[PDB]
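Enquirer: After the structure tokens below, expect a handful of questions from me.
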Amino acid sequence: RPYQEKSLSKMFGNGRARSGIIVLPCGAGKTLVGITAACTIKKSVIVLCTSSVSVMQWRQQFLXXXXXXXXXXXXXXXXXXXXXXXXXXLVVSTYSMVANXXXXXXXXXXXXXXXXXXXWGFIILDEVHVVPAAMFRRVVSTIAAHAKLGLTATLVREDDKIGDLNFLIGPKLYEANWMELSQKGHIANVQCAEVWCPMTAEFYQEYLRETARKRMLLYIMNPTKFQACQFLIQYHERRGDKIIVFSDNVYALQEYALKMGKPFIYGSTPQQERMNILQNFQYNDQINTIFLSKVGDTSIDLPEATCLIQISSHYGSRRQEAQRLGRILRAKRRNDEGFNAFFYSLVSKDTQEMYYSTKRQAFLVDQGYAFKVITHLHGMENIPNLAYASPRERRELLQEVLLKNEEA
DNA sequence: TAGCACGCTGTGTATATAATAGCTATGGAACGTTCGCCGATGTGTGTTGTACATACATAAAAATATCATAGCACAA
């Protein structure tokens, strides 16, 4: 990819003594850039990752290059260990395993052999936006190499600590514009859209009488959000496109999941059921609407479903939802003549959550994506299958929300 | 006059020779029937001691957000 050689030209310029951060999309090949840099340096390279799936991907890249089984390419994890050799090495480690404090499973010595014997020379950190934390400062404080590299896709955080990475690892060298990359490769056009649904009177006065995170249980459970949600679901099913529903709250995800009758993936869920739901979403055309929480978004991103719906949201964590949204957008690439990606933000008027979703839309403006407002698409008035459209169901839902407030 | 005893009559017995008719024991082959003592040495289990792989509540980490309290500032 041209931008990858545009990033490698900086390494080809000076050669020795360099450190910086390279911003590349998730769908791009930053791991290939790490492989090329590993071929240019030829030394013990350590790749800092947070999940085993990324370790398996880096191992697949090592297989795409050459060798992995002979005593040279090592693997560090809490399950097994593998030997290494000087002058050339490729190993992937976990942040929580290298960090620690005093808990030990007779494996911290195996890491202190890679760090004690001084077999290093190249540092690779996956997702640098997570570095602003004490454990990563300890990791950097326990390592020292000749060349450092930071592979990440985003860096927008409101912790005011992203600027420290300019001296902890190095200043950002190349930031690729996702619009020009969309022109190089169709990574699904980004259509940002907020749905403005009216707010009922009872949920408005009860919403004002509530506060903190409890008023979210009155912002999400609005009947017009159920009507507009069903209208968007039936609309996308009529267009023949799969639907992914995001929710920062597990309770709302279970409510919409059970009322819509679709599979759901949330916390404390068996992994076999998660894999079954994933296979049903990949193969079965009857399941075109999935309800995914943060566990289903951080662990895996699927290239299907051009329809992304956002209902639940948390205060301040708008940039993280923009990063996950960006992961689902960049995950969809196949060079199509159309390829229209639709992001909907179900927001209710006069609520305290839309005013942060606007900050998320500001983050979506900083990336160059297109944003437009949507009050209501004509067609919901012709859907007799809408729930909570009658005053009876609205009063019953009001009583259910009041009971939910009495439980919390 | 009938059993008993005596004399008389018929039969089997052994033998060569042939005629030349049916009659039959024999060995083989095939189908249907009830039935099937103390000492020394050596094995033989079963609950269970030992043991391994996956589940699951814990520990912890890590990542973060929001009310309360002290101090400083402002008002009835």
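Numbers here mean position along the shown chain, with the first residue as 1.
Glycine is treated like the rest: Cβ placed from N, Cα and C.
Pasting the feature list from Swiss-Prot:
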- A:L24, A:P25, A:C26, A:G27, A:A28, A:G29, A:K30, A:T31: ATP binding site (BINDING)
- A:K30 to R (Swiss-Prot position 392): Lethal in vivo. Defective in translation in vitro (MUTAGEN)
- A:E127 to Q (Swiss-Prot position 489): Loss of DNA translocase function of TFHII (MUTAGEN)
- A:227-381: domain 'Helicase C-terminal' (DOMAIN)
Enquirer: For A:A28 (ATP binding site) and A:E127 (mutagenesis position), determine the Cα separation and express it in whole Å.
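Expert: A:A28 (ATP binding site) to A:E127 (mutagenesis position), Cα-Cα distance: 14 Å.
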Enquirer: Can you give me the Cα-Cα distance between A:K30 (mutagenesis position) and A:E127 (mutagenesis position) in Å, rounded to a whole number?
Expert: 11
Enquirer: Give me the sequence-ordered set of same-chain residues, not including A:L24, A:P25, A:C26, A:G27, A:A28, A:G29, A:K30, A:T31, with a C-beta within 8 angstroms of the centroid of the ATP site's C-beta atoms.
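Expert: For the ATP site the neighbour list reads A:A153, A:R330.
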Enquirer: Between A:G29 (ATP binding site) and A:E127 (mutagenesis position), find the distance joining the two CA atoms and give it rounded to the nearest Å.
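Expert: The separation of the Cα atoms works out to 14 Å.
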Enquirer: Far apart in sequence but close in space: which same-chain residues, 6 or more away, have a Cβ under 8 Å from A:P25 (ATP binding site)?
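Expert: Looking at Cβ-Cβ distances below 8 Å from A:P25 (ATP binding site), excluding near sequence neighbours, one finds A:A153, A:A176, A:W178, A:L181, A:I187, A:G326, A:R330.
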Enquirer: Between the Cα atoms of A:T31 (ATP binding site) and A:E127 (mutagenesis position), what distance do you get, rounded to the nearest Å?
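Expert: Between the alpha carbons of A:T31 (ATP binding site) and A:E127 (mutagenesis position) there are 12 Å.
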Enquirer: Which of A:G27, A:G29 (the binding-site residues) has the most other Cβ atoms within 10 Å?
Expert: A:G27
Enquirer: Taking the Cα atoms as reference points, how far is A:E127 (mutagenesis position) from A:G27 (ATP binding site) in Å?
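Expert: If we compare the Cα positions of A:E127 (mutagenesis position) and A:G27 (ATP binding site), the gap is 14 Å.
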Enquirer: Below 8 Å Cβ to Cβ and six or more residues apart, same chain only. Which residues does that give for A:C26 (ATP binding site)?
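Expert: In sequence order, A:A153, A:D301, A:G326, A:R327, A:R330, A:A331 meet the Cβ cut-off.
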